[PDB]
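Asks: Sharing a structure with you now.
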Amino acid sequence: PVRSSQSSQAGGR
Amino acid sequence: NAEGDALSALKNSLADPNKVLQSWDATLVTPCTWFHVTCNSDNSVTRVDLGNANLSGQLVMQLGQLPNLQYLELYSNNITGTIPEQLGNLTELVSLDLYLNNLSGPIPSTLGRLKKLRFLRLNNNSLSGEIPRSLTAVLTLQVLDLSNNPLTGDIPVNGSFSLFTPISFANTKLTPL
Amino acid sequence: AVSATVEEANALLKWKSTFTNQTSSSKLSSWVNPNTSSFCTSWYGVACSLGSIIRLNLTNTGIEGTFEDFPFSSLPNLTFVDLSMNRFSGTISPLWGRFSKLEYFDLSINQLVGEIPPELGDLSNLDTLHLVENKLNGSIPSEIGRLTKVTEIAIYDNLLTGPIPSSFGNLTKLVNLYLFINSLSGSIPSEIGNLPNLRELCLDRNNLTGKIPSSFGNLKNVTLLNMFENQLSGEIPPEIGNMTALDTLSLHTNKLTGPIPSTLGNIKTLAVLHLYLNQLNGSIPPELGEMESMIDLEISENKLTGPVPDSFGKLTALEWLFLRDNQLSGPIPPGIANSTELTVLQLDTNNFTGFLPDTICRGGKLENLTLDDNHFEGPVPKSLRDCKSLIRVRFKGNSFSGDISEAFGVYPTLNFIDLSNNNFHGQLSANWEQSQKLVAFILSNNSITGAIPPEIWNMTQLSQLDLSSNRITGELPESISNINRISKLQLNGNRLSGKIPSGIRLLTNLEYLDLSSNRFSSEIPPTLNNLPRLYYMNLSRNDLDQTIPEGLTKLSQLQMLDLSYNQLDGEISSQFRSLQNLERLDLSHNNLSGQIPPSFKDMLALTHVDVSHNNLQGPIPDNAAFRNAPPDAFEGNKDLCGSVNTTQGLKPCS
Ligand SMILES: *[C@@H]1O[C@H](CO)[C@@H](O[C@@H]2O[C@H](CO)[C@@H](O[C@@H]3O[C@H](CO[C@H]4O[C@H](CO)[C@@H](O)[C@H](O)[C@@H]4O)[C@@H](O)[C@H](O[C@H]4O[C@H](CO)[C@@H](O)[C@H](O)[C@@H]4O)[C@@H]3O)[C@H](O)[C@H]2NC(C)=O)[C@H](O)[C@H]1NC(C)=O
Ligand SMILES: *[C@@H]1O[C@H](CO)[C@@H](O[C@@H]2O[C@H](CO)[C@@H](O[C@@H]3O[C@H](CO)[C@@H](O)[C@H](O)[C@@H]3O)[C@H](O)[C@H]2NC(C)=O)[C@H](O)[C@H]1NC(C)=O
Ligand SMILES: *[C@@H]1O[C@H](CO)[C@@H](O[C@@H]2O[C@H](CO)[C@@H](O)[C@H](O)[C@H]2NC(C)=O)[C@H](O)[C@H]1NC(C)=O
Ligand SMILES: *[C@@H]1O[C@H](CO)[C@@H](O[C@@H]2O[C@H](CO)[C@@H](O)[C@H](O)[C@H]2NC(C)=O)[C@H](O)[C@H]1NC(C)=O
Ligand SMILES: *[C@@H]1O[C@H](CO)[C@@H](O[C@@H]2O[C@H](CO)[C@@H](O)[C@H](O)[C@H]2NC(C)=O)[C@H](O)[C@H]1NC(C)=O
Ligand SMILES: *[C@@H]1O[C@H](CO)[C@@H](O[C@@H]2O[C@H](CO)[C@@H](O)[C@H](O)[C@H]2NC(C)=O)[C@H](O)[C@H]1NC(C)=O
Ligand SMILES: *[C@@H]1O[C@H](CO)[C@@H](O[C@@H]2O[C@H](CO)[C@@H](O)[C@H](O)[C@H]2NC(C)=O)[C@H](O)[C@H]1NC(C)=O
Ligand SMILES: *[C@@H]1O[C@H](CO)[C@@H](O[C@@H]2O[C@H](CO)[C@@H](O)[C@H](O)[C@H]2NC(C)=O)[C@H](O)[C@H]1NC(C)=O
Ligand SMILES: *[C@@H]1O[C@H](CO)[C@@H](O[C@@H]2O[C@H](CO)[C@@H](O)[C@H](O)[C@H]2NC(C)=O)[C@H](O)[C@H]1NC(C)=O
Ligand SMILES: *[C@@H]1O[C@H](CO)[C@@H](O[C@@H]2O[C@H](CO)[C@@H](O)[C@H](O)[C@H]2NC(C)=O)[C@H](O)[C@H]1NC(C)=O
Ligand SMILES: *[C@@H]1O[C@H](CO)[C@@H](O[C@@H]2O[C@H](CO)[C@@H](O)[C@H](O)[C@H]2NC(C)=O)[C@H](O)[C@H]1NC(C)=O
Ligand SMILES: *[C@@H]1O[C@H](CO)[C@@H](O[C@@H]2O[C@H](CO)[C@@H](O)[C@H](O)[C@H]2NC(C)=O)[C@H](O)[C@H]1NC(C)=O
Ligand SMILES: *[C@@H]1O[C@H](CO)[C@@H](O)[C@H](O)[C@H]1NC(C)=O
Ligand SMILES: *[C@@H]1O[C@H](CO)[C@@H](O)[C@H](O)[C@H]1NC(C)=O
Ligand SMILES: *[C@@H]1O[C@H](CO)[C@@H](O)[C@H](O)[C@H]1NC(C)=O
Ligand SMILES: *[C@@H]1O[C@H](CO)[C@@H](O)[C@H](O)[C@H]1NC(C)=O
Ligand SMILES: *[C@@H]1O[C@H](CO)[C@@H](O)[C@H](O)[C@H]1NC(C)=O
Ligand SMILES: *[C@@H]1O[C@H](CO)[C@@H](O)[C@H](O)[C@H]1NC(C)=O
Ligand SMILES: *[C@@H]1O[C@H](CO)[C@@H](O)[C@H](O)[C@H]1NC(C)=O
Ligand SMILES: *[C@@H]1O[C@H](CO)[C@@H](O)[C@H](O)[C@H]1NC(C)=O
């Protein structure tokens, strides 16, 4: 199947 | 970042029943609060020591985008495969410990790009090739030791390989001397 | 039709007989004798209307082949084509454009390479176009703009290059446009902003450049907008505030500049906002507090300045808040942590000052909290003492104060805390015993006094202990053997005393051992020889005693050794040859006596040695380190003779 993209999250410290 | 992603790729390519890569979290900004990994004074990995930790698997080519890594320790484990060529991109590297494994294939010739290298330990494996002889181009090379795997054909005696002893290259089917 | 199915099925068998490895997938084997309509009822992946082929569905069936012998000239009634998840290879033939009633066209995951032929523009009735997960290259023809009824374009994860065609402005019925993971380039055409029906537009992971077209104010029903990891520039147009149906705007890892526009406060439905890793500057607009349905907010790694507004008190649903790596300054408002269900707070690498508010863990659900490198001060709040969900906590580099045994409590699920470089004083408590899955405990450089509770050793999941540069007292017991997972133990800069416990020898994962600047006074444990991973050990500036045990020379993986500023005695043994990795040896300021052994002409790793201010005598060995040792490592000794080239204040050897 074809899907939207997904944004990751900013790195923590 | 980039060092973190290279180390995460390394983690995905291995198996560990002892859980020694448990803390390697790819969610943080930098891999400096991980265990067995030490960073520089300005957030750059300089040692990756993971030896005698009972790992099983294959190396990857991403290991070559750790631009400032100085020490690489993976000896006394159960890794199978061949040594990548991208290890020639670790321009500032002092020691390479990779022995007591099940590595196969030939020794890459790109290892001649590493000018500051001082320790090579590849011994006690199953590697087959010709000792590319570009290693005589590093000239720092305090100690080299590979003495259990078949590298048949010649022991070069260029300017570098002139202070070594037969105790290296032993039992390796070389016999040029 | 029924009479034409003769030719149709004959061509189909001729095409099928061109595959390879068909034996495993006996599913396609059901194609048998073409006769009076039996194949319609029994042939897999085939449907006929009025006796003619309509649909070709061959998902995930293991086929192998090419499209060389596909009957383009025999199938005038094919309308549905789906051939996803196979191993078809070759190229895409232009004849594919001659199906007059084609509606659904899928050529997903396959081996397909080559270009995208322009003649696909003739597909007047095409509705959905999928060319995902292939190795297509070249460009995107402008003739795509002639498909006036398509409603879904998916061409992502191919090797495309070149610009976005402007004729996309006439694709007046698009809904979903996915172009991610390709190598596009150029600038976004402005006419893309004039589509009256887009709801999902993905352009992330490309090389687009230029500025965002302000015409994006005309997208009145978009619900998602991804453009991260590109090379955009300029400033975020204020008209971006009229996309009033958004709920996820992400533009991170770009080259944008300027201030964040206040108009983002007009989008009621926005729930995710990613803007980190850019070059924005200015101050936080107070209007950013008027987004009542906001769940995630990440503005890390930028060039913002000024104070944090109080209006963040109105964000009731916040769960993630990323403000780290900026140049914000001032005090911290009480409204920053007002929300009940906050779970992550990342405020480090800024210039805040003052006191923490009294609403840090009001809802009792916080998990992650970082405050490194600021100028906070005072005591820790009391609502943070009873916050029973912490996992990772970082307080490093600040000026908090108070009593260490009163500041904290019991945390069942903690596994990382770092409280270094602060002003806590007191004695360690026994509450830390009840964090059973804690892994790291770093508490260096504070004002803590007292003794280490025995309960500190109940912890068996521990892997790093750091209680350095403090005023701890007491003696180390034997139950120190219980931890046994530890790999980095740092206890220097304290006032520990007594013997070195022998139980240390039961530690096997030990890598880094720092036991220095204390008042230990007793023989080094003669049984330390079972550390097959240790590479660093520093036992300097102590009150140690009788001769170094030779067991220390079975520490095979040793690279740095520092037995300096002590009361050692006797002679250095010859077993130091076995150390084949050691490259630093600090051995000065003792009563070491005798002669330095000659067998040290065997370890080639030595670079730095120091045996100054001892009672040594005799010739130095033939090593590069002794060859190249400055004068400052040989004074104070009795009879150290040297060679003419290596003349550093020493008497010439006889
Ligand atoms: C507060 O901060 C803590 C710590 O920073 C966060 O806790 C961590 O959360 C992450 C979630 O991402 C946990 O991640 C773990 O690693 C794997 C992640 O999977 C992805 O990445 C790997 C590596 O590239 C890929 O192979 C994989 O396909 C994914 O792309 C997961 O697989 C882990 O699941 C495992 O659970 C246990 C682990 O022993 C086992 O059952 C299995 O191995 C299983 O696979 C897991 O998700 C990480 O472990 C957490 N650390 C902790 C809890 O100490 C919190 O999330 C954060 N709080 C908030 C609100 O964000
Ligand atoms: C083992 O640990 C000890 C102490 O933890 C280390 O001692 C440190 O040695 C360095 C160099 O000998 C000292 O640096 C010097 O600091 C003085 C302070 O003014 C300065 O004048 C000098 O110019 C030099 O910079 C350092 O201060 C000293 N640490 C302490 C706390 O005094 C020792 O180096 C460690 N061993 C190894 C091998 O790392
Ligand atoms: C790995 O190294 C060990 C020693 O460090 C090898 O052990 C010896 O190997 C030689 C090789 O011919 C044998 O003749 C000896 O009998 C071995 N010693 C013992 C005690 O068994 C070991 O063989 C090496 N690995 C491999 C696969 O050869
Ligand atoms: C090491 O010895 C070898 C054997 O003579 C040298 O080999 C050639 O050297 C020339 C330069 O004079 C190079 O252009 C060739 O590529 C080398 N070929 C091979 C097969 O080695 C080599 O130059 C010597 N030095 C080094 C650093 O390898
Ligand atoms: C996409 O990749 C293919 C394969 O490398 C390229 O095919 C070559 O194209 C050139 C001119 O376009 C021809 O002269 C060659 O004969 C082709 N090679 C083969 C093996 O057929 C194609 O050019 C690439 N796309 C673009 C736009 O360059
Ligand atoms: C409709 O799509 C066409 C496809 O290219 C666009 O291009 C041409 O625009 C000129 C300007 O009037 C006209 O000749 C035709 O509308 C198009 N020509 C051809 C051959 O298609 C056109 O701009 C699009 N219209 C709108 C309003 O966007
Ligand atoms: C955003 O998209 C929706 C999709 O449905 C549009 O709603 C349709 O609008 C047309 C007129 O352009 C009507 O004929 C349909 O009946 C509407 N359908 C639904 C389900 O509402 C909406 O108009 C678009 N936004 C704008 C500003 O036109
Ligand atoms: C966002 O949309 C609003 C509503 O249409 C725009 O406000 C109107 O803009 C037009 C065109 O500039 C003006 O003619 C009207 O007088 C404006 N009306 C009001 C009440 O402001 C607005 O310009 C758009 N862009 C931004 C950044 O808000
Ligand atoms: C934020 O960055 C912008 C972009 O450089 C700065 O605005 C520029 O300031 C210089 C200073 O004279 C002007 O020459 C430019 O014309 C300005 N650019 C624009 C687009 O207006 C702005 O000064 C920066 N803000 C801070 C606080 O440093
Ligand atoms: C901070 O504390 C709470 C957290 O949600 C909120 O206080 C509410 O504020 C509204 C608006 O004035 C009142 O109607 C509620 O009665 C308040 N509730 C409570 C429990 O005090 C708000 O987010 C912040 N406080 C204020 C006064 O704005
Ligand atoms: C350990 O803590 C002490 C006490 O805070 C640090 O010494 C102070 O450092 C600050 C800089 O942050 C100076 O402004 C003070 O003047 C220093 N005071 C004293 C008495 O030295 C010390 O730097 C910390 N150790 C480390 C390694 O950072
Ligand atoms: C952690 O706690 C348990 C429970 O008290 C300890 O078990 C007892 O510990 C005391 C001293 O710590 C011993 O004197 C007892 O003999 C232990 N009981 C049993 C049945 O073994 C456990 O030893 C503690 N672990 C430490 C301190 O490392
Ligand atoms: C090393 O890994 C291989 C993986 O196939 C396994 O078969 C072998 O038993 C392992 N060796 C040891 C000593 O664990
Ligand atoms: C080493 O790096 C260069 C440039 O980053 C690139 O050629 C490649 O990644 C590496 N070299 C080889 C031969 O793989
Ligand atoms: C497709 O169907 C139409 C309408 O029934 C018919 O005219 C045409 O001949 C069919 N195509 C064939 C049988 O190849
Ligand atoms: C059949 O065998 C494999 C797949 O099973 C693959 O090489 C290819 O599909 C076929 N072989 C050849 C030589 O084409
Ligand atoms: C084809 O069959 C699959 C099941 O194998 C089904 O999921 C799909 O909806 C069908 N139609 C198309 C066009 O793929
Ligand atoms: C953008 O182009 C450069 C060079 O042309 C290339 O190295 C880079 O990978 C491209 N980016 C993407 C996302 O394709
Ligand atoms: C705090 O502000 C000063 C100048 O006022 C700046 O030099 C420093 O880098 C800032 N601290 C940060 C950004 O952590
Ligand atoms: C060395 O020994 C002498 C006597 O042998 C003693 O007086 C002196 O205090 C000792 N110094 C050290 C540093 O051990």
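Numbers in chain B track Swiss-Prot; the residues on display, in order, are 26-202.
Quick check of the header: electron microscopy, 3.3 Å.
Backbone N, Cα and C define each Cβ position, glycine as well.
Grabbed the feature section from Swiss-Prot, which reads as follows:
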{"type": "MUTAGEN", "residues": "B:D30 to Y", "note": "No effect on flg22 induced FLS2-BAK1 heterodimerization"}
{"type": "MUTAGEN", "residues": "B:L32 to E", "note": "Loss of binding to BRI1, but no effect on kinase activity"}
{"type": "MUTAGEN", "residues": "B:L46 to E", "note": "Loss of binding to BRI1 and loss of kinase activity"}
{"type": "BINDING", "residues": "B:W59, B:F60, B:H61, B:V62", "note": "brassinolide binding site"}
{"type": "MUTAGEN", "residues": "B:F60 to A", "note": "Loss of flg22 induced FLS2-BAK1 heterodimerization"}
{"type": "MUTAGEN", "residues": "B:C64 to Y", "note": "No effect"}
{"type": "MUTAGEN", "residues": "B:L94 to E", "note": "No effect"}
{"type": "MUTAGEN", "residues": "B:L121 to E", "note": "No effect"}
{"type": "MUTAGEN", "residues": "B:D122 to N", "note": "Hypersensitivity to brassinosteroids and enhanced high-light phototropism"}
{"type": "MUTAGEN", "residues": "B:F144 to A", "note": "Loss of flg22 induced FLS2-BAK1 heterodimerization"}
Asks: Does anything in the same chain, at least 6 positions from B:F60 (mutagenesis position), have a Cβ under 8 Å from its Cβ, and if so what?
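Replies: Listed in sequence order, they are B:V45, B:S48.
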Asks: Could you state the CA-to-CA distance between B:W59 (brassinolide binding site) and B:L46 (mutagenesis position) to the nearest Å?
Replies: 9
Asks: According to DSSP, which of helix, strand or coil covers B:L46 (mutagenesis position)?
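Replies: SS state of B:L46 (mutagenesis position) = coil.
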Asks: Got a sec? Which of B:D30, B:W59, B:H61, B:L94, B:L121, the recorded positions, have CB under 6 Å of any ligand 1 atom?
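Replies: The qualifying recorded positions: none of them.
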Asks: Distance check, please: Cα of B:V62 (brassinolide binding site) against Cα of B:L32 (mutagenesis position), rounded to an integer number of angstrom.
Replies: 10
Asks: Using other CB atoms within 10 angstroms as the count, which residue among the recorded positions B:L46, B:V62, B:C64 scores least?
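Replies: It is B:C64 that, of the recorded positions B:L46, B:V62, B:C64, has the fewest other Cβ atoms within 10 Å.
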Asks: By a simple count, how many Cβ atoms lie within 10 Å of the Cβ of B:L121 (mutagenesis position), its own Cβ left out?
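Replies: I get 23 for this one.
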Asks: Indicate whether B:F60 (mutagenesis position) is helix, strand or coil by DSSP.
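Replies: In the DSSP reduction, B:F60 (mutagenesis position) maps to coil.
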Asks: Select one residue from B:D30, B:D122: among these mutagenesis positions, choose the one with the most other Cβ atoms within 10 Å of its Cβ.
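Replies: Its Cβ has the most other Cβ atoms within 10 Å: B:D122.
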Asks: Whole-number Å only: compute the distance from the Cα of B:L32 (mutagenesis position) to the Cα of B:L46 (mutagenesis position).
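Replies: Pair distance, Cα basis, whole Å: 10 Å.
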